[PDB]
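Heads up: the structure comes next, in structure tokens.
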Amino acid sequence: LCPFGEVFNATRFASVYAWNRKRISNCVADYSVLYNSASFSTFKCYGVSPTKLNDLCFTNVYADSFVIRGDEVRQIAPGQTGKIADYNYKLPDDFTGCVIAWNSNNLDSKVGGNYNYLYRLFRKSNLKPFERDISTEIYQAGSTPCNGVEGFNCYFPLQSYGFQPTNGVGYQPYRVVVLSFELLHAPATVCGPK
Amino acid sequence: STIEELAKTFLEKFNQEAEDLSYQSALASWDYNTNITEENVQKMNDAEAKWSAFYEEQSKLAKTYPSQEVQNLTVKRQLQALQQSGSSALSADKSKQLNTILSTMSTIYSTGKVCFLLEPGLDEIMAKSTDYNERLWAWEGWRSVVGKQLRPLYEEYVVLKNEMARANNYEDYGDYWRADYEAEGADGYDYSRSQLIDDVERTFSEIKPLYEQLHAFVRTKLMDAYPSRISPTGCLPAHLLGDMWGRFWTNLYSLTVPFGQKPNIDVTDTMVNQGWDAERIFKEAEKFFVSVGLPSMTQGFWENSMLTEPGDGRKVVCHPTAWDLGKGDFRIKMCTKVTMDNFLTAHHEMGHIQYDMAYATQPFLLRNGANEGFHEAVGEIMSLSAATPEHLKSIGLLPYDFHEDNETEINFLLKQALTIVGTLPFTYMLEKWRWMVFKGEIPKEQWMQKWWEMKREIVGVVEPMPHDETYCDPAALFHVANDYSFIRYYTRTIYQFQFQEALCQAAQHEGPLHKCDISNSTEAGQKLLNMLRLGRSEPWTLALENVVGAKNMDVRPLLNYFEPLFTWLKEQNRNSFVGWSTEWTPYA
Ligand SMILES: *[C@@H]1O[C@H](CO)[C@@H](O)[C@H](O)[C@H]1NC(C)=O
Ligand SMILES: [Zn+2]
């Protein structure tokens, strides 16, 4: 039994741009404890039926974990565009996997305001599918090249989320885990009971 | 390298930084306005100072992108809103003088003495007493202790403000105050500032036939109040209008009432007997809004809002207000009781928060009303609809068998008219006088003369004592001593009835307009929301056209609202004279 509890109830998560990547294989996974968890917000599955996820099985399962805002959850879907769906984390059209998200206001909010979660808002070109970027080079906007210091028409490419307890619903933190399934020529290793 | 892209990139960073600094400042201010101590003021001052410094620096940086070259209208409006804000800067030496003058002009108004102080005692003596000598004493004393001590300060204020207005590419300060109504857009949606001074005047020409009748009906009713002190064909004396200034005539209802043997609708006793609480009023107010097609209030509203005076020894001002702190935080603060006026104020504040929640999706710099007058015109129609007999009968506060006799409608209409119609000429005259004074049409040595000439010619009120050029009467008002605009009320009065006529016609109602009710009607709610969600991203002409169907101010709905009162009044004025002549003086 591979430990879904390692990622689902981990104490600390990662930012959107430096999202956590985990490979799962050589185990047995019982999805009945997840879909019927009755403590999740969104459980959207694409390419595979939710109930028929206990019969047919794959070789490798990739888990991507991060934390985002509330109104940006809709951007994690095939074909969607925006600000975090084209500069931070992109999903390909032919996606066979599931997206799970849940509220975490009790943990990722402080009376003074959490500020250690970061996201990217400036980039030259859109991300290719399933790609990460952690570079901290100064974004170049105007003709004049700015070296080492940001001034007119030159900005730092990362910013922080202002999570505070007394916010609304679309401004509260949300933890998101995306599972992707791989079915290459390698023999199958992981699926449920008999 | 295109300027539009650079402006977009700059605004993207500005929005993200502002959405945090503004929230911190708002939360700090709420802490003070909820709990009053000696340590909260320091935090509020620090937060406000940081926010102001950041805003000024960003406004200074944002003047390098010309507003003419940008073609996209949304980005152009955002740049225009950012550059003009914080542009009030000409020189440090004169700015210090202007700030000191404003502060010393504001402080003299508050701590004035006659020894009776204004707010507790003078308001009561002006609103209740029925003696000629006492009222004239208070009027002359207040205009002598404060008015005579503000003329040189205001004479310096006008020129020092005109210099600042000229330095900022405008014509005068009046043009600066009229810049809120400027609209740029498509062919028929363009509104120029210089047009407004015309339009207002036109509308007033339609209200003169109604108000004049009222001016007669009040006058012939004061005949009994004072036997032989007021003229039977002249203007009304200034000090017998119910307030210190004559802004509202609501305090004359007892003397000027058609039928005093039929009491009006009161539900406080039934509310007490049925066992209601403060929270039940807000629950009913929310139920009113959920039935028209508007969202219910958030969970955080109930947990965070203050809805009653706390008895734990804390000090609260609790003047009824609605707060939109940003980041999805909406609150209402009010000392609530179990009376009817609080029931109506609950709907007013609920409408404010609904309007705030409508445009939360727009960018930061466009999260305001279309113009300065919409934001309260949205809230007043809700009270107008929720103060009707039909709504109260439906909600259970009144028995089903209760009827409405014609005398009740006459009395209610008179009470409403003494508040709404009577305040329009005063606002129009005061605004016109300051516009002319700022422009320079009236020389420095003929201020009070023209002021009283306009008062005799437009409003119809005569002074009891001769006033020379030493005195300064306009400065006595609060909105003038501390600089504020005043045409907002005139616009709001027309807008609130135009909206009401449009919504009631869309709600499939028949009969007089004052018995309307928009409860259980999703079409009217959708029509209103189509404008509420628009925000400031479009010119106010298009926002007005999305509810009523016109492009400018129309006064016909206001006259339609008072048609039964007009028809009744014309009957009782046959054996009397309607109008006034400016040749009679109380002192001669
Ligand atoms: C992670 O913690 C939750 C919280 O009780 C618990 O259900 C389990 O240990 C883990 N979650 C899952 C889905 O296994
Ligand atoms: Zn209001």
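Numbers in chain A come straight from Swiss-Prot, and the residues shown are 335-528, in order.
Yeah, the Cβs are placed from backbone N, Cα and C, and that goes for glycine too.
For A:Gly339 to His, Swiss-Prot lists a natural variant annotated as follows: In strain: Omicron/BA.2.75, Omicron/XBB.1.5, Omicron/EG.5.1. Quoted from Swiss-Prot, the note attached to the natural variant A:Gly339 to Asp states: In strain: Omicron/BA.1, Omicron/BA.2, Omicron/BA.2.12.1, Omicron/BA.4, Omicron/BA.5, Omicron/BQ.1.1. Among the natural variants that Swiss-Prot reports, A:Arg346 to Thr is described with the note: In strain: Omicron/BQ.1.1, Omicron/XBB.1.5, Omicron/EG.5.1. Among the natural variants in Swiss-Prot is A:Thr376 to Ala, noted as: In strain: Omicron/BA.2, Omicron/BA.2.12.1, Omicron/BA.4, Omicron/BA.5, Omicron/BQ.1.1, Omicron/XBB.1.5, Omicron/EG.5.1. Quoted from Swiss-Prot, the note attached to the natural variant A:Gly446 to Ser states: In strain: Omicron/BA.1, Omicron/BA.2.75, Omicron/XBB.1.5, Omicron/EG.5.1. For A:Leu452 to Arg, Swiss-Prot lists a natural variant annotated as follows: In strain: Delta/B.1.617.2, Epsilon/B.1.427/B.1.429, Kappa/B.1.617.1, Lambda/C.37, 19B/501Y, Omicron/BA.4, Omicron/BA.5, Omicron/BQ.1.1; Contributes to cellular immunity evasion and increases infectivity. Here the residue is the original one, while Swiss-Prot reports the natural variant A:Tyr453 to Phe with the comment In strain: B.1.1.298. The note that Swiss-Prot attaches to the natural variant A:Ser477 to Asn is: In strain: 20A.EU2, Iota/B.1.526, Omicron/BA.1, Omicron/BA.2, Omicron/BA.2.12.1, Omicron/BA.2.75, Omicron/BA.4, Omicron/BA.5, Omicron/BQ.1.1, Omicron/XBB.1.5, Omicron/EG.5.1. Natural sequence variation is annotated in Swiss-Prot for A:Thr478 to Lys, with the remark: In strain: Delta/B.1.617.2, Omicron/BA.1, Omicron/BA.2, Omicron/BA.2.12.1, Omicron/BA.2.75, Omicron/BA.4, Omicron/BA.5, Omicron/BQ.1.1, Omicron/XBB.1.5, Omicron/EG.5.1. Looking at Swiss-Prot, you'll find the natural variant A:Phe490 to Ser noted as follows: In strain: Lambda/C.37, Omicron/BQ.1.1, Omicron/XBB.1.5, Omicron/EG.5.1. For the natural variant A:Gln493 to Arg, the note given by Swiss-Prot reads: In strain: Omicron/BA.1, Omicron/BA.2, Omicron/BA.2.12.1.
Features per Swiss-Prot, on structure.
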residue  : record           : Cβ neighbours (10 Å)
A:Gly339 : variant position : 10
A:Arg346 : variant position : 8
A:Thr376 : variant position : 13
A:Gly446 : variant position : 6
A:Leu452 : variant position : 15
A:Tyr453 : variant position : 21
A:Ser477 : variant position : 7
A:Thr478 : variant position : 10
A:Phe490 : variant position : 13
A:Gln493 : variant position : 18
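Look at A:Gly339 (variant position): DSSP puts it in a helix. Contact with chain B, taken as any Cβ pair under 8 Å, is found for none of the variant positions A:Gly339, A:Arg346, A:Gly446, A:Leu452, A:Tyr453, A:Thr478. Checked against A:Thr478 (variant position) by C-alpha proximity, the variant positions A:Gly339, A:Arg346, A:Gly446, A:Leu452, A:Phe490 yield A:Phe490 as the nearest. In this structure, the variant positions that sit close to ligand 1, with a C-beta under 6 angstroms from any of its atoms, are A:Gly339, chosen from A:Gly339, A:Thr376, A:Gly446, A:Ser477, A:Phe490. Note: the Cα of A:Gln493 (variant position) and the Cα of A:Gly446 (variant position) are spaced 18 Å from each other. Here the candidates are the variant positions A:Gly339, A:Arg346, A:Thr376, A:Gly446, A:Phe490, and by Cα distance the one nearest A:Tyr453 (variant position) turns out to be A:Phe490. Residue pair A:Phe490 (variant position) / A:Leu452 (variant position) shows a Cα separation of 12 Å. Following the DSSP three-state reduction, the secondary structure of A:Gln493 (variant position) is strand.
A:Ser477 (variant position) is 40 Å away from A:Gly446 (variant position) when you measure Cα to Cα. Put simply, A:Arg346 (variant position) is 14 Å from A:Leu452 (variant position) when counted between their Cα atoms. Separating the Cα atoms of A:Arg346 (variant position) and A:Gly339 (variant position) is a whole-number distance of 13 Å. The separation of A:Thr376 (variant position) from A:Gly339 (variant position), Cα to Cα, is 18 Å. On a Cα basis, A:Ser477 (variant position) lies 44 Å away from A:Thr376 (variant position).
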